[PDB]
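To keep things clear, I will list the structure first and then write my remarks on it.
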Amino acid sequence: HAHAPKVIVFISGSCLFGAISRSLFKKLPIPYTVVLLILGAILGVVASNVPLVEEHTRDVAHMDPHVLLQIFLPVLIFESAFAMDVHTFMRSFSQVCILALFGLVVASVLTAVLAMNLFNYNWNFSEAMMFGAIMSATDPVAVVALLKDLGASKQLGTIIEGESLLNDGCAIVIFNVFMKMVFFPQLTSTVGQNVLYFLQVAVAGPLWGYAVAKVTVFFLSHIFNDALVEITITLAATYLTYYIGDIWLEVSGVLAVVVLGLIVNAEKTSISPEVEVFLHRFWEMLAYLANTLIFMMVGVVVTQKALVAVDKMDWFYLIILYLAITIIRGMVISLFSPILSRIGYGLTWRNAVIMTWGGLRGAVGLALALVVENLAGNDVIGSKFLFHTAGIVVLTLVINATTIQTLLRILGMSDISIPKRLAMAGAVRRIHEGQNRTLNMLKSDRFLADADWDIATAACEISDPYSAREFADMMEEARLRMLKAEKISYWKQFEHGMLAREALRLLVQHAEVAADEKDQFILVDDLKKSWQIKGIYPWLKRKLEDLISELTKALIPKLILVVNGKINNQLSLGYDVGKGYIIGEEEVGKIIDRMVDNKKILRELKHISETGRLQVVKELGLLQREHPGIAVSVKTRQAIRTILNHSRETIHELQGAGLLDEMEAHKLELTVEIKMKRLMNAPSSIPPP
Amino acid sequence: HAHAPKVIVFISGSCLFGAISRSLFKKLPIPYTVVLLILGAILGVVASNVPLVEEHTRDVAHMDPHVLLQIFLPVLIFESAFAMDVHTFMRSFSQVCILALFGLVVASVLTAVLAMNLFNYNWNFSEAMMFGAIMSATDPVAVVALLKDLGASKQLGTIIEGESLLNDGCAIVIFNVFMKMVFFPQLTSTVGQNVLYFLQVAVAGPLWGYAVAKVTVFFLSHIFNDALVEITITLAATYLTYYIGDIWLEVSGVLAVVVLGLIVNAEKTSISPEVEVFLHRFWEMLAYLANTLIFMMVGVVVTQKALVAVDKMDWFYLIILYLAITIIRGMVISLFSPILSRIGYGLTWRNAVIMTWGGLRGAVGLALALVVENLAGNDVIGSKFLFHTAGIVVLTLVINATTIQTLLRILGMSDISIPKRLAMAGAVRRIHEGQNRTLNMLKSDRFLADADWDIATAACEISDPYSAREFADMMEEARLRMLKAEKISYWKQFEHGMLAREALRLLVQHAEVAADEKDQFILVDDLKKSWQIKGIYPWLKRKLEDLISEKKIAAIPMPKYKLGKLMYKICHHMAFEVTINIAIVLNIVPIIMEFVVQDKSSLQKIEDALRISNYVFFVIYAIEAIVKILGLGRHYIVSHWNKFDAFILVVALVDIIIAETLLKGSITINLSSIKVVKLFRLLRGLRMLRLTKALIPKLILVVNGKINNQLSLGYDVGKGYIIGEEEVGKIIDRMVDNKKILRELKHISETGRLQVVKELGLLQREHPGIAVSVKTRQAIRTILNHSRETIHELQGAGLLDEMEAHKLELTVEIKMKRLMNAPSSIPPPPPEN
């Protein structure tokens, strides 16, 4: 038949409307999403009258809700899940869980009882909770995207995403639970059925996701030098996870997707060094396309069906709703602030204001409102939901995303550190004399003595981006000097092929956490790296439980082996962190004295470094003697890494010098890459000779 | 409504299966596509037996053909076109075109003739051409990978890619043309209709593709620091191009996609490197997915529907068919071997055998066969087509791919040159020396002391993968030594940022062309590099023609009466010309409206609106003319180019006077515009023709830019040659043993160097504009490169955090991109400075 894929013209054409908006409106503070919404609203009026609504451009007007809930939401969730930094997230998971779960529950309940008590169109309990779960899903991408470069503590930058991802994940679960109670009546059930439902939606999801993630990460480490297989495996795995977990067996697919994304992101080492860049870009492109599509459908739908039945009463109600939701978020944050402060980091009074004002609603709420509107057929439900959600989203995008910069400048954390200013000044001045030296060298050239030097001034250089008691002074400068004077050492050794990978981050975070702290020498060894060396946890208690419990009987030895491996991993990591700390402080011990002018603090620093050394020096041997295999295993695994690194730079030196061609060097580099990848998957412990 | 979007899971499973093959049968010489076909054949029967699997495979068993034809084919063709090497393909464009066109036409004709009678099938001639066009589509990817493994000639790979790409592109169009008239006849209308069909399927599509490619390249050239935007505009451009080409406006279709892909691939400079790398990976992934899916449906369909009723003789026919498709194609090459030898690179009988045995069918033919079978309704069409196509594809993949491995070693191109083997042996020996030196360093560590040293054997190094009258020898070995010295010098000049890339690739391919020649050095630039210095294209001649077209008096006589010069300034200001051009552009729409009305209460308005608009435009033109001409007098009549704007006004006045009454007098009721009013309207379309005065300089500057770019490339090539010659003269001076070898080589080098330096000096003297710009560009680009190196050194030294380093980095790349699109011409400085 002459039938054609009518959906191609719209979904692609909409993309173009994004491309103009992103490039043209990037300078203005206002995001392009509101422009996309206005474009969709304008297109809706034209579509209403003219016969331009063919089977295309009109199918989206009555777009099927199940497939959009089944396609858009999983990719929207998984992109943010993949973009996460899992390592820093584990350090505050405990705080984030209590900031997310209870916060979402309380916020949804309060903003539901508000609409139950305020609005005239009477709604029961279920509809109110569906409304609240729709209006309690945030999207603070811009806040972090603009706060990361400001130099603020990365803890806030990761905590914002940690709370937002969990909020979005649980909002869909609550919405789905409370949707079938009103839209799809299925008689009644006893308490046992409810218990089974709760267990299957809360426990089965993450477990299924974890199992699939483990299977795919085990199957991914066995494939060598083939990017296509990795990409195809990941793409098939995520879709299979969601589809099987949601359709064939009734489990929460989105939670399984979240767990799979987090687990895969944690194991990025097994991924090829170049595949993950392509994967990140591809997922980000999908998320951008989905956001553009969702905004345009909202824009076209709202102007025709969602506006016929409104009155000034509702337009007044909208302001009260906005005030209520921002107030509720503020009260939740303030009430939970003492508990957060008591447990670990917490937050100051400054960060709470930004947390409250930094919550921008996103496409998730709009998609849920569209689904609600599509399912319903009357005006009491499906007209208030979409109109209210669109109004709240537009208000937030207009106000908060515009005033966040002024709020930051007022709070004073937008200030640039003076050490950063002087570092930038020195760097630009030295790049200047380097450019001058290069120009001087090019000046005495037989051929290049004729080029006009006006274009040399035109190239110029990147200027400075910023432009614009007797004892308490030298000790602070000494402290901020030693912290990075020791920080540099980890990178210097690692670039030589040292400290594996995890040790670098593990010790740089320990070095920087005490930097913001006042009047305490960093790297105190008080359970900082002692925790990894000890390896104290009930893992061995679980192994003891297995032992007292003990082919089915032969399964227990397999559990014993996996427990042994998981112990040896932590033992090896402790060995690496101890070795790295010792190696770094050995250099800084001779480094410090050259800049330190005052002797009475220089000797204090030397003594405290000696104290930091000898304890960990003894502890390393204490860990070595009990389990001799781990030390020889880690030393052996490090030697091959160093040797392969040296092979790598001699190959690159020959290639750069021109003595080798391109294809032979590429083949040898591929071979050494394969050898190092084979090195990465190695037995945890090697018995001593 | 989407209670179960079951269309997903199967396709995902398909990819899994393919992945498994690529991980399990990698060592096997047979490609994984045979394994995929076996898997599909196995799965088909179990799908038929089990109702649930039949439900899951119902869509595949009933894939509608229209979407398959217009989804997989565009992405496949665009992926094949994108990974192309545009330059080497352009160096043999004529050869590739003639070979592809003639070979495809001849093969299709002979195959149709063969299937006419020998097969004893009840087919007519049109479906015979259908079958011939289906079978003659190839995709030699695996064989090309095999050739590139052992380092076959890059030119051979370029030819075997170009021929295949053009073959598929033309075969798809021929198949569509001879399918539409067969399955859905539209009878006959007019020979002119046939001519219009030929024109719309031949020329329109390439022009549409070129237009969209130019537009998207221009739009992309201005986007800075946005990867997602570039990726999405590229994807949308390709999809919209194919969509508008195939349906709505009716053109060739895939030809437009081919042109767009080639143009985009050639202008990859304006695309940021990460963007093009990501696009390459994405397109090849899509192609792999499409191939996997196509083989999946081929297996399923040949399992359930096809093969049901096949007699014993059909397989016999299959064998015969194979021989045909392995003979005629080869003879075609021979029948064009004497001619193609005279064209470009020529060829050799060994290469003739290679491309004769290197013709492998693939996904395109199977997809077309599947479309035919889906649109079929009986057994003589579709079932036989599927069976024969699958047989030929499987036979080719099994036989040709396996046999060419023996063929290459039995002819002798798989040999490894002993200089390469000795160089690799020395390289791995020195690498092993580095390994043992590192082990010696690290075996005495205060910490890494108890590590077991047996793992050194684990480190090891790759053993050589190859494993296994006196004048002429020193001449040839010395010549090869000079050649390698040259190319390593050029690579050094590049990595230090001194030679760009186009000059490098051109001159190194000249180098290896001289290398394969018999005792021939790079030789003096008689035309090998002198051509790059002489812009002997007709472009400059056309520039002279444009200049004489634009020839006019620099300053018209200055009026003095009444306002005088100010009035002349009114009649010669750029604002007045811009206003006249804008008036012409705005009245062009009235011409379109009048034409639409003539070709056709709605008409009541147009009965007078067109006349009113025409009168207003005529009055505006008369006022503009009154603004000019005054004071010039005879100078107004002297300027014939300017006077050409008065004939349109005279014609408009005559038409207005005639149409005022048309009954009172003048034309009256004679044979005139009274009979047909189009004569009044058609003349009104001439006013838009008085606009080339400002358009000519645009193409003048375009040609100037083209010739300046050619001059810049020539200067870069000369710089590279002279620098490499100096370095080699300073390096080899003591390497050469025989005094006479040194004398001959140094004399040849001296002749070349002191010829090329004088040629470059003459070029600089005659046209100082381009050389200065080239020097400035090279200086600033090397300055930026060294600044980037210093920034990277600072990052390595940890003086700055990595995020500030990245900020300075992308600022440097922004400056570099601003450098790339800078004009290639710089005015000379005044002598005072």
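Residue numbering in chain A adheres to Swiss-Prot, whereby the residues present occupy positions 71-538, 573-654, 813-951 in order.
How was it done? The header gives electron microscopy, 3.7 Å.
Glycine is no exception: its Cβ is also placed from the backbone N, Cα and C atoms.
DSSP assigns A:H73 (1,2-diacylglycero-3-phosphate binding site) to coil in the three-state reduction, placing it in neither a helix nor a strand. Taken from Swiss-Prot, the feature 1,2-diacylglycero-3-phosphate binding site covers A:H73.
For the published mutagenesis A:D238 to A, Swiss-Prot gives the following note: Abolishes sodium:proton antiporter activity. Reduced to three states, the DSSP call for A:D238 (mutagenesis position) is helix.
Mutagenesis annotation in Swiss-Prot: A:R399 to A, described as Does not affect the production of voltage-gated currents. Abolishes sodium:proton antiporter activity; the structure shown retains the original residue. Taking Cβ-Cβ distances under 8 Å and a sequence gap of 6 or more within the same chain, the neighbours of A:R399 (mutagenesis position) are A:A177, A:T426, A:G429.
Less than 8 angstroms from the CB of A:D238 (mutagenesis position) sit A:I147, A:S150, A:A207, A:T208, A:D209, A:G432, A:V434, each of them six or more residues away in the same chain.
With 158 residues unmodelled in between, A:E654 and A:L813 have Cα atoms 12 angstrom apart.
Within 10 Å of the C-beta atom of A:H73 (1,2-diacylglycero-3-phosphate binding site) sit 9 other C-beta atoms, taking all shown protein chains into account. Distance between the Cα atoms of A:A538 and A:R573, which bracket 34 unmodelled residues, is 29 Å.
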